[PDB]
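My structure is below; once you've seen it, I'll send some questions.
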Amino acid sequence: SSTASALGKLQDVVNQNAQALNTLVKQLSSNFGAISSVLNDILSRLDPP
Amino acid sequence: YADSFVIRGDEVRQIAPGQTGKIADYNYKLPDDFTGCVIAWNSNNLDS
Amino acid sequence: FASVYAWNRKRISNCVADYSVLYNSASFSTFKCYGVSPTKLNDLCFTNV
């Protein structure tokens, strides 16, 4: 009822699972070489070749 | 398929797979994919 | 027009531009774009030209 981190083994599997889903969304904002990281903007200004 | 026509020399760059321009947007349009070989020569003193 | 070492530079702002009347009025030797398609300039909307 008082001491926190009494369940520190169960908090790690929540923190590990959330840090992985967090990094998955944040990789949608990288360019990886292209001119834009957003797929609608290279379809709004370029030819299909 | 052998397609034959006449143009000038300034528009001879317009015949290549996948680009725009005057001939390519309104006349002879080549699809991206490959065709084959493109062969050209001059007709300054042959037909003009 | 200016000289090549002393090239004139001006700024375009707050207008409804039409690039189709520059494209189809064929009087130009080289007309090439970079990162933009020449036909989609009718739709694009910029900060400054």
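We're sticking with Swiss-Prot numbering for chain A, so the shown stretch reads 939-987, in order.
Cβ coordinates come from backbone N, Cα and C, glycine included.
From Swiss-Prot, for reference:
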- A:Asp950 to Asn: In strain: Delta/B.1.617.2, Mu/B.1.621 (VARIANT)
- A:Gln954 to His: In strain: Omicron/BA.1, Omicron/BA.2, Omicron/BA.2.12.1, Omicron/BA.2.75, Omicron/BA.4, Omicron/BA.5, Omicron/BQ.1.1, Omicron/XBB.1.5, Omicron/EG.5.1 (VARIANT)
- A:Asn969 to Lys: In strain: Omicron/BA.1, Omicron/BA.2, Omicron/BA.2.12.1, Omicron/BA.2.75, Omicron/BA.4, Omicron/BA.5, Omicron/BQ.1.1, Omicron/XBB.1.5, Omicron/EG.5.1 (VARIANT)
- A:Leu981 to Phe: In strain: Omicron/BA.1 (VARIANT)
- A:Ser982 to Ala: In strain: Alpha/B.1.1.7 (VARIANT)
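So where do these features actually land, and what's packed around them?
The Cβ of A:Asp950 (variant position) lies under 8 Å from no Cβ of any same-chain residue at least six residues away in sequence. In the three-state DSSP scheme, A:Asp950 (variant position) falls into the helix class.
Taking the Cβ of A:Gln954 (variant position) as centre and 10 Å as the limit, one finds 9 other Cβ atoms among all the protein chains shown.
Listed in sequence order, A:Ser975 are the same-chain residues six or more apart from A:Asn969 (variant position) with CB atoms under 8 A from its CB.
DSSP assigns A:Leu981 (variant position) to a helix in the three-state reduction. Long-range Cβ proximity for A:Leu981 (variant position), meaning a same-chain Cβ under 8 A and a gap of 6 or more residues, is found for none.
Within its own chain, A:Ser982 (variant position) has no residue 6 or more apart in sequence whose C-beta sits under 8 angstroms from its own.
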For the variant positions A:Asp950, A:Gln954, A:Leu981, A:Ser982, return the ones with C-beta distance to chain C below 8 angstroms, or 'none'.
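It is A:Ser982, listed by sequence.
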